[PDB]
Structures are given as structure tokens and as C-alpha cells.
Amino acid sequence: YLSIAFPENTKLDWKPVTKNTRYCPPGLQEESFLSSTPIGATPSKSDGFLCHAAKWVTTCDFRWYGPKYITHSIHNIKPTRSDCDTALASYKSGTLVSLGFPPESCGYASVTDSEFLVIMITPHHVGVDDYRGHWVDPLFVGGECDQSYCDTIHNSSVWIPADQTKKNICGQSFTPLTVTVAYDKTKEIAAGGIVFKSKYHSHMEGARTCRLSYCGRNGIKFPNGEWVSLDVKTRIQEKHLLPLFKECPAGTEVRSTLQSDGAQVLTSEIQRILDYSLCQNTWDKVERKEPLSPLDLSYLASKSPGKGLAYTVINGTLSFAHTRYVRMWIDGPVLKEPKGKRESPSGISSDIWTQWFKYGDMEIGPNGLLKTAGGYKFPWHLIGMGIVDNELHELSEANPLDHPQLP
Amino acid sequence: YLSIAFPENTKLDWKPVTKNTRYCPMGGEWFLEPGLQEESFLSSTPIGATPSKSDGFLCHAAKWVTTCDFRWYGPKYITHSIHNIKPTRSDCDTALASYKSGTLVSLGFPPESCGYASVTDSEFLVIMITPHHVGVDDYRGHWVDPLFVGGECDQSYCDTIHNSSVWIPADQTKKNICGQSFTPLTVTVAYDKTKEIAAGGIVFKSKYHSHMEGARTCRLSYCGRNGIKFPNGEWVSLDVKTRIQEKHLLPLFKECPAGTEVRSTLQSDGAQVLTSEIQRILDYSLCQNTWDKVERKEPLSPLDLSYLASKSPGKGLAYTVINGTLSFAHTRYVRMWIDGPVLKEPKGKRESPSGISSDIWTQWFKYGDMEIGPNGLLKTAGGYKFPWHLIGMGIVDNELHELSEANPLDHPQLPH
Amino acid sequence: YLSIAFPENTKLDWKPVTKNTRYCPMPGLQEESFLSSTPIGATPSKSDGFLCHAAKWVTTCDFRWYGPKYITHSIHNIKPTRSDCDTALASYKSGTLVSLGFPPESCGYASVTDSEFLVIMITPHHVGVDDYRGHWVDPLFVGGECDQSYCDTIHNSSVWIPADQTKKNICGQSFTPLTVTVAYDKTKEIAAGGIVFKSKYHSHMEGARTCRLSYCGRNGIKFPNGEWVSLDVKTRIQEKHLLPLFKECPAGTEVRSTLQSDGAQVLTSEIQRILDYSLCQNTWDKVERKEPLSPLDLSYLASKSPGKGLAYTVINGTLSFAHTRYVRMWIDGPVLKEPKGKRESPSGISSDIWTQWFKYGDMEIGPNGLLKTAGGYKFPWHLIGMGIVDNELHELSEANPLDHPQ
Ligand SMILES: *[C@@H]1O[C@H](CO)[C@@H](O[C@@H]2O[C@H](CO)[C@@H](O)[C@H](O)[C@H]2NC(C)=O)[C@H](O)[C@H]1NC(C)=O
Ligand SMILES: *[C@@H]1O[C@H](CO[C@@H]2O[C@@H](C)[C@@H](O)[C@@H](O)[C@@H]2O)[C@@H](O)[C@H](O)[C@H]1NC(C)=O
Ligand SMILES: *[C@@H]1O[C@H](CO)[C@@H](O)[C@H](O)[C@H]1NC(C)=O
Ligand SMILES: *[C@@H]1O[C@H](CO)[C@@H](O)[C@H](O)[C@H]1NC(C)=O
């Protein structure tokens, strides 16, 4: 149930650390552009009206002789744009009226009739598909529509959205945002070498960002599902930025970004800070010729996934290694066998480390990992910064998702 | 106005530190790890009230009769009346479903139906659907309105005081009548594998919940589904099927008192789970940073000693220095409210900021020329001073609490 | 594009330290708290209302000398009385409102007489709110606005009524309780400058940039970051009225709401100051051991926030301090090729940051471990890192949504 970063390999090529070497975790370039991210669905946008037209007829049938035969019927007809709009704005003003049936217009030797045009406005809220950029309600033709004048199944009723003006069918309302782009000044701009930043995003990977069209504008979906508005005009390294990214798979869904996101960015920034002054605190200790504890060794290593360094103590000689860090899941802080599930917390138990050195009376692996008669014990700083890394993740995918409506 | 966590007694039984184990407080529930076991269950927590859910309609039935009176002779005597009746279920379902489609129409009064030597009349059945939004009582599980019979109702076909009106909720399908919307959540359960499972030996964790005590958790039924209320007012749904250690879980917990209310779980909650973990960590290395000093035979400062001690309420350790021997003591920590960082008398308000300033400590040892109490508290000629780490970290522990009860509460409506 | 806390002057008068005093950034302060209320965000159900339209539906019976019964139907749009609408309003709320249509016919001889029904129409109509100027806003209103529960419209026969007539001064957004603490010098006369505002959502708000603002009908104070709390003239601090100590806010000033997401700031700042202190003490300890200081060891010692503090260096092996006021500067990167930073604003004014350089290892060293090496001018990593946090804490303070009126 624990998460950790561990060198992927079970053996490393160790090399003694040279005197007065002090490496605790370039040609950077940052460009910022103006952007827009969604706050959450506001249903006030998918409000609408059911426009219903019918003719209320009073026919006066008058033949050879006899009384005045008078009838009342109702003809459901489909209204025109001007028929609805007129009766609509009267609804907006409280002047909408149902006048009822006509007075009698009677005559001789012909069956003729006089009719009234009565338009009905009933308020009606619908659903939205923000991705597919059109409205959705079962009363619609097919269950969806992308027009300002939507046809319904009933021959005589059409639907009008609360606001006829705005030309994009969208559920969520948005907020502006300044998204930063960090890349290598030296190499060609490429989707891979880019890390995205903002005040709500610490280190969002360009390698795993994909182009997604959302609420009628192109934009890009971050690794955790959050999305920013982005058009083909915004250039990075004087090259168009938008095209660099593959398109997102079908049924890819987007999350809203709350103010609650900044809370991660802060604690990541501190964990890096706490961590850094903590490995120095371990080098100061080395420098003083004070022997290193398994706790001390865990201070020195990288603790996040990616190419990094590991350290150990081989016959009093501080040794290090290059290696790539990946995320593993250990069963607890002390294992009976040095095994971890390398690809999923229900994955298989493979050996994580097998190369064991001498350490007094017990043995010691990479970054302060122990092999003791009491089992294989980890360092607590590693476990702990893994518990943070965990919470730090789940909080990123903790936002509300935009689920479209299905016709 | 300042708080710290402090040993409950004013005196402790001190014992010298004997064996060299760097016995540091490892923030969170890692204290009892000689057999901790975690099982997680899938669950649901409230987001906050959504008013859309209490939308509804007032169904009004009426008979519009056109009477044709025709006696011995004379003109066609016609009168118009309207007879208000209570609608039937299918009547409402129809006139409502006519409304959702804009098909509902008021035909008005009937055409004239006349005859001889008898007064006969013709009627229309006119139903009106006028929109009416009501309030909800989520704990007790029913609607609430002044127009209701008794001031509340718990069915999808509610009667009103006026005999000719009934109330229907916008969505007739959903049986639980609940005001706020939910989101899913995965709650972890931690327990000692050795002991019998019980509410006492259980700690609840999630991504919004750092260490919730099972002993201070109680069963509360909410919005038509069983569940448990954590101390901070937040609530997670838990039904009786869920087993921990092959035993029913929900039953382990007592029922929450009447008029106990629940807070929503906003996402802003993670920030507590995060900065709690950071302090649990920082305090660890700081405790070590001092054990290293102990290692090196460097004399310990009053700050050094607060580094060694527990800083959260509950059974922990205290350290002091008895004539050059670093000594520890067992004690349970409580939260106190000191007036400031440096006091004129060793007195603090235990368990409440509006409490009795009582003496916090009385067992004072010699410390160069001044005296020193537990976990680096000094008795000096300048007054009684705390260490600043303890003070600052009480400031954190505080807003962690103060932020824990910071979510909105589900206040039901009280009828009539 | 980076921000840091750096001493304002380019050179200071340093005095060697021999005091054995551990002056780390953590007198006669006194704290008094008052109870208050702040906006959480706009609620749209709060702006709901109704259209009352009164009209007379007349049935006239014209009957002259002779001939058939001539009957006509008309509708006269009329303006309703306050008490007339209320009749149809609670009648609307009960589903009992009815458009009865045209009256039965009342006919007679040698005179034209008519029978009429008073049909009131209630059309639901959602409107806008101006929380600042404290009145509703709509184009249908006379002039486009109104401040009463019975509002006139452009159309002579329509008035607008809000769902709840019991108006608290008509406010679009809803509020919450909050406990605001005031920190001041007990010693000095109380003044707008000497006050710092705290709460569980506000860590150290400067009272000097706070200004009195009236909002949704409650007098109050607008914090520097746009957030606002309700505050009355009754609340006294140091036995003096608090609300009046503060200037009035500029015209068209708008407020942002205060979310729980704020607590996230107040938290990391409390951890920072906890870490810094523990790290700087952790340095004094090093000096106790007479281990030479690294520029890092030195950056642990300095103030990290704008204001009167201390800066440090090491002059000919002697650890030295100086008094100075800290400001926020914007350096181009973590190591510059010229000792230049932009003082008081990120837009322009590239000034020399430091000029007083002492000998160090083989290289020269400025304040708080700033190095002048052949590779450029390197800042410590801690100082840079703490400037990155101190920054986002800023962009996150202003990260809440603000109230735009119509
Ligand atoms: C650390 O200690 C081992 C055990 O002493 C070292 O192994 C060497 O083994 C060779 C071959 O028998 C001998 O020269 C000595 O026994 C050891 N050499 C020295 C210089 O002491 C080796 O240095 C280290 N082992 C590992 C795995 O790093
Ligand atoms: C200093 O403290 C001593 C503590 O009492 C005991 O004596 C020592 C030698 C150990 O046996 C220890 O475990 C005991 O607690 C006092 O005996 C001594 O008198 C004190 N000296 C002073 C006050 O000058
Ligand atoms: C209200 O309800 C009844 C129908 O049950 C209706 O006939 C009458 O108007 C009212 N009841 C009585 C007792 O008058
Ligand atoms: C309001 O009333 C009359 C008719 O009721 C309308 O024609 C006009 O807009 C207003 N009155 C005047 C005198 O302009």
C-alpha cells in the first residue's frame, strides 16, 4: 500500500564519491501566453424555451337553412422564426397572452372560417455536449442540436436557447489564465521537451499533453485532465505552438480547474525546498567526517521518477550510481523479501534490489535501504516523501469531470 | 490566544535515556506499526447543496362547467362556474408531462350545450402546472414547505393545505429525497491486525482526510443512505455490507446524537492532508537532527529538546535534562492555550481558550542558572518561555483544525 | 523573471558579530479579534423575481334602437397597484393564479354598458445585481435600474417584483461568518498603518493597503488582495473606533470573494517561517561549532520578507551583520552576468543590486551569500527557492473570483 521512487535496477555500477563534491537536486527559456480554463458547469447557459404554435379556429358553417352551426378546433402548426421571436420577447416582457377562440364570422352559401394564431412559450432546460458543441434533450431531432432554432419531434414546437446571441454551445463558464512554457533554448521546440507551468500547475508534461477541442475552441489537455484554451496563433520559439501536440483519443474527457489546485503547487515547492536543505545537511555531515546513517543516505537521492543518482556505503566509502527512477509500490515499510510491484499496486512482485553491501553487522542497499534480520527495512524519508507524492497526485485528479449528455 | 500541545500532568515520572534508539514521533498513524493493516472501501461524500434538486411543480385540478338552463320559455340562460378539485396521480403525471413539452393548454369554458325541460351542463377538466421550488430536510429525509400538510412531506406526490393542489418534484424517478449532490471517494481503514476490530482501534484516511479517529466517529444516516460522520463534520457514506476483518463495519460505531449536522467535502480539503504530511516529515528530521547532536556529544539547547518530543495531542513522550542526564518521560499530550510565547506564570487554559488558567507545570529542574521543565520549557528570571518550534507548530496544528471545521454545514428547514 | 528579497542599498555598514545572539526571523504586540462576515460568491437564485402585468379584459354589450346583439372583446393594459400584484404573487406561488379570460355578457337597452375582468399575469423574470451601488440592473427597468421591492418598467402596464421582499439591501452573493484578528503595537497610538489583519484565510494582511469599502449595504474593509470583510463603526480597537482609521477606496473598486481554497496559502506560509527559523538556528549551531559558513549557511540567516531586517556576510573570516530594509527585486535568472535587478517593479528600472564586494575563498561575496565569481553573480539556492513560493502565494492571493456588476 506504499508508494516510493526506486532505482529500476536491482544492481548498479557503483563509483566512489570524490572529495568536496556536493550535488543535491542549463539554458532554460520561459514564455508565457494568455489562456482560459473552465471553472465548472454553470447550467444557466443551457436554459431555454419551448415555442408552441397552434391556430384556434372558429368556423361558421351555414347551408340551405337551419340554425347557425358554430365549431371550435385547434390546428397544431410549426411556427416560423419571426412567429417565435415575436411571442418570445413578449414572454420576456410579461405581455404573452392566450386569447382563446375567435368571434363568429358567418355568411351565406359558402362554408368559410376565421382563425387565430396563438403561440405558446413554455420554459425548458436542456443538457449539453461541450466536446461535440451542441445541445441535448430527448425532445430534439435525434436527441441533439447545434442551432439557435432547434427542431423537436412534435410537428408544432421548436426550442430557443435562453440567449440567442452567443455562437458556441457550451456548458461551463471560464476564467482567464497565464500558462507558462518552459523548453530547452538550444534544441528545436518539440512537444516532448516542453513543460507547462501556471499558478495552478507545477511541472505539467508536454510529452503527455494532447490537443483537444473543447467548448468550441482548440486547446490542450494536460496529463491530469485539466485543459487550457489555445489557438494556432500563439507562437513559442517563434513557431506555432498548437500543432506540436497529437490529438486526444475519442472519449477523452476534461476536468475543471479550481482555486484548490494552487494548494498542490505550494506544497510541491516546499517539498523541493525541504528536501534540498536536507541533503546539504547530509553533506555538511559528510564533510565533518561523520559516518552516514541509512537515514542520511536517503536525503541525498532523487526521490521522483526520472533519470537520477543513488548513493551507498561500501566499506566506509560513499559510493554513488547513475540510474533511472521509476515508481514502485511496496507492501509496507518493512518487507520480508525485497520485492515490489513495479507497474501497478496489484501488479506482480518482482525483486527491486538484490545487490547487498556490508554495513557494520547488517547489510545495506541503495539510499539507506537495509537488509536486517528483522526484514528489509526502508528509510522513513523515502516512505514519507512517497506518501506526499501520492497525495499530491490524487489531488491533481480530484477535480470534477465534464460528462456530456448522451442522446 | 496561542495554543500548544502540552503534557496533561504538571509532573511526570522521568527516566534517563538508556538505550540509544532514536525514538522519534513519525507523524500520522505509523505509531502502531507492529501490525497495521489497511483495507479500503469505495464510498461517496457530499459536495454541497444543489438547489436544482428541489425544483418542483404545483399541480392544480379544476372543473370548468358551462351550465345551460332552459325553462318554460325565454332566452338561453348560461352561467359560468369553476369547481376546484384535488387532482389524481395520473392526472398530474399527464398535465406535467404536457408542461415539459409546452403542450399544456387552458381551454377555458366549454361551448354551449342546450336542451329542453332540463337544466344540463358541460364541463372541462383544467389542470394547471405552476412551478414551485421547495426546501429540503436532508437528515430527516423529506421536503419542507409552509404549504405542505404539517409543513413537510416525504413522497413524490405531496398533498397541500389547499385541497386542489398537490406538489410534484421535477424528477419523479429518484426515490431518496436529498438536497445536495455527491461525488465518489475511496476511504481507507487502518487497524491493528492483532486486536479485535473495533471503532476504537480504527483510523479513517482519504485524500481529503488525514487521520480521522474511529473512536470519535459515529454512525449517521444521511440523505437516505447510511454512513459515518467524522469528527470534522464531513461525512462519508458507508453501508452495512462493507466488512473489515470479515465483520460488518458500520455497526462498530454508535449513532450520532439527535440534531447532529454534517459538512460538505470541498476539494480545498487536500491542502490540510498535504501540509500535515509535510510537518509530520519535517518534525521527523528535526527530531533526528537533535539525536545527531546527542550522538556527537554537543550539549542540548532548549530548542533541541522540543525537537525530540511529540507535538500532537495523545500519548507521547517528553524529554528534559536532569543534572546532565537526558531523561524522557511518558505522558499524554493535551492542547493548551497560553496567553503568549513568554508567560508571567506557568498557567494555561486546558482543552478550551475560554477555560481556567491552571498551572501547567510544577516539576522544575536545574539548568545552568535557570530552571527547565518538559521539552525545553524554561523557568527564567525573564519569565517562563516556551521553545519557538513548539509555538509555531501549535500555530499550524491550530489552523489545521480551524480549517477542518471550515466547510459549510447542511442546515435543514424548520417548518411552519 | 524570478523574484527575491534583497537589501535595498548597494552597500551597507557591517559590524562584526561577537554577541553570541541568535537573531533568527520568526516585543509588545497585542492581539484583539472581532467577529465579521465575508462574501463567498454569487448566488443566482438570489436575483429571482416576477413580472406582474395587470390588464382589463372587457366585454361590452352595445344595444341601440333595434338590431342584433352586438358584442365586442377588448384588452386594456393597465398599471397594477402594489397590493394588487401581491394578490396574484402568492396566488402564483400556490398555482392558483388563473387567466379567467373574457367576462360573461351583460346586455341591456338604450345604453352601451360593459363587463370586465381584472386579469393579472405573473411571468417569472430573472434580473441582474450591482452589489456595489446596491441596486438591481436590467434593461426593462426605468433607466435600467431600481432599488425598491416594487420596480417600475419601461412598459406602462408591467412592474417587477423580487421573490423575497424582505431586502437586506439587495445583495447578489451570499456571505459567511469569519473571525478577523487585529495585530497592533500596544505602545504606539493605534493607526491605519500599524495594523496587520489576520484570519484563517488571511495570513498577515497589511492594514496600510486596506481601505474602507461599502459592499452589499455593509460598511467594511477591502484587503490588499481584493478580498473584503464586513466591519462596523461600533467595533472599537485599543478603545477606538476601528472602521474610521482607514481611507475610502478609489472609485470603481471591485472585490473578490474569499474561498476555502485560501486556507491553502495561510498554511504554507506558516510552514515556511517554521522551516526558516529551524534552519537558521541550525546555522548558529554551525557557528557554535566554528565550522566555516557557506553562502547557503548565510542565506539561512537573513530576513526573507520585505521590511527592516538584517543581511549577512563574512569579511576576512569574520561573520558580519548590517541593518537594512528588504525589498522585492526581479532578477533575470539564478545566476546573472551583471549585478543587476529590477527594483520596485518587474517593468523596467534595471538597477545595480550590489556593489560592496569582500574577499571570499578565491572569489568575492556580497550579502547573504551572494557570490561574485568569474562565472557570473550567483545567488543562494534557498533565497531563490523562497522567492518562488513567496511569489505564487501572491498570484494565489489574487486567485479568487471577483464581483463584476452590470
Ligand atoms: C568492501 O569489502 C570487501 C571485503 O573486504 C572488499 O573485497 C576485497 O576482496 C579482495 C579479494 O579477496 C581482497 O583484496 C580484499 O578482501 C578486499 N579488498 C580490499 C582492498 O580490502 C571490497 O573492497 C569491498 N566489496 C565490495 C562488494 O565493494
Ligand atoms: C543533581 O541531580 C541528582 C539526581 O538525583 C539522582 O542522582 C544521580 C547521581 C543519579 O542516580 C540519578 O539517576 C538520580 O535521579 C541529585 O542526586 C543531585 O543531588 C543533584 N545535584 C545538585 C542539585 O547539585
Ligand atoms: C376541500 O377538499 C374537498 C375535497 O375533499 C372539497 O370538496 C372542499 O372544497 C374542501 N373540503 C371541505 C370539507 O369543504
Ligand atoms: C402607457 O399607456 C398607454 C396606453 O395604456 C400607451 O399607449 C403609452 O405607451 C403610455 N402612455 C402614454 C401617455 O404615453
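Since chain B takes its numbers from Swiss-Prot, the residues it shows come out as 22-437.
Per the header: X-ray crystallography, 3.6 Å.
Cβ coordinates are placed from backbone N, Cα and C, and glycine is handled just like the others.
In the three-state DSSP classification, B:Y22 (variant position) falls within coil. Packing around B:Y22 (variant position) is summarised by its Cβ count: 12 other Cβ atoms lie within 10 angstroms of its Cβ, all protein chains included. B:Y22 to S appears in Swiss-Prot as a known natural variant, with the remark: In strain: Isolate CIN0309R, Isolate CIN0318R,in Isolate CIN0327M, Isolate CIN0327R, Isolate CIN0331M, Isolate CIN0360R and Isolate CIN0360V.
Counting every protein chain shown, the Cβ of B:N30 (variant position) has 17 other Cβ atoms within 10 Å. Among the sequence features in Swiss-Prot, the natural variant B:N30 to S is noted as follows: In strain: Isolate CIN0360R and Isolate CIN0360V.
Secondary structure from DSSP puts B:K40 (variant position) in coil. In this chain, none of the residues that are 6 or more apart from B:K40 (variant position) has a CB less than 8 Å from its CB. Quoted from Swiss-Prot, the note on natural variant B:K40 to R is: In strain: Isolate CIN0327M and Isolate CIN0327R.
Annotation for B:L128 (variant position): spatial neighbours B:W85, B:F145, B:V147, criterion Cβ-Cβ under 8 Å with sequence separation of six or more. For B:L128 to P, Swiss-Prot lists a natural variant annotated as follows: In strain: Isolate CIN0309R, Isolate CIN0318R, Isolate CIN0327M, Isolate CIN0327R, Isolate CIN0331M, Isolate CIN0360R, Isolate CIN0360V and Isolate CIN6514V.
Within 10 Å of the Cβ of B:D213 (variant position) there are 18 other Cβ atoms, across all protein chains. Among the natural variants in Swiss-Prot is B:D213 to V, noted as: In strain: Isolate CIN0309R, Isolate CIN0360R and Isolate CIN0360V.
Looking at Swiss-Prot, the entry for natural variant B:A219 to T says: In strain: Isolate CIN6514V. In this structure, B:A219 (variant position) belongs to neither helix nor strand by DSSP; it is coil.
Quoted from Swiss-Prot, the note on natural variant B:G222 to A is: In strain: Isolate CIN0309R, Isolate CIN0318R, Isolate CIN0327M, Isolate CIN0327R, Isolate CIN0331M, Isolate CIN0360R and Isolate CIN0360V. B:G222 (variant position) is surrounded by 17 other CB atoms, counting those within 10 A of its CB over all protein chains shown.
Where Swiss-Prot documents B:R264 to K as a natural variant, the accompanying text is: In strain: Isolate CIN0309R, Isolate CIN0318R, Isolate CIN0327M, Isolate CIN0327R, Isolate CIN0331M, Isolate CIN0360R and Isolate CIN0360V. Sequence-distant contacts (6 or more apart, same chain, Cβ under 8 Å) of B:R264 (variant position) comprise B:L270.
Looking at Swiss-Prot, the entry for natural variant B:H269 to P says: In strain: Isolate CIN0309R, Isolate CIN0318R, Isolate CIN0327M, Isolate CIN0327R,n Isolate CIN0331M, Isolate CIN0360R and Isolate CIN0360V. Secondary structure from DSSP puts B:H269 (variant position) in a beta strand. Counting only residues at least six positions away in the same chain, the Cβ atoms of B:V261, B:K262, B:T263 sit under 8 Å from the Cβ of B:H269 (variant position).
B:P367 (variant position) falls within neither a helix nor a strand when secondary structure is assigned with DSSP, and so counts as coil. Sequence-distant neighbours of B:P367 (variant position) (same chain, six or more apart, CB under 8 Å from its CB) are B:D380, B:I381, B:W382, B:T383, B:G394, B:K400, B:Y405, listed in sequence order. Swiss-Prot lists B:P367 to M among its natural variants, and the accompanying note reads: In strain: Isolate CIN0309R, Isolate CIN0318R, Isolate CIN0327M, Isolate CIN0327R and Isolate CIN0331M.
Sequence-distant contacts of B:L424 (variant position), defined as residues of its own chain at least six apart whose C-beta falls under 8 angstroms from its C-beta, comprise B:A292, B:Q293. Record note (Swiss-Prot) on the natural variant B:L424 to V: In strain: Isolate CIN0327M and Isolate CIN0327R.
Proximity to chain C (Cβ-Cβ under 8 A) holds for B:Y22, B:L424 out of the variant positions B:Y22, B:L128, B:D213, B:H269, B:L424. Put simply, of the variant positions B:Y22, B:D213, B:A219, B:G222, the one whose Cα is nearest the Cα of B:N30 (variant position) is B:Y22.
Annotation: no variant positions among B:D213, B:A219, B:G222 have CA atoms within 10 angstroms of the CA of B:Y22 (variant position).
Taking the C-alpha positions, the distance from B:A219 (variant position) to B:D213 (variant position) comes to 10 Å. Around B:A219 (variant position), taking its Cβ as the centre, 15 other Cβ atoms fall within 10 Å, counting all chains. Taking CA atoms as the reference points, B:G222 (variant position) and B:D213 (variant position) are 7 Å apart.
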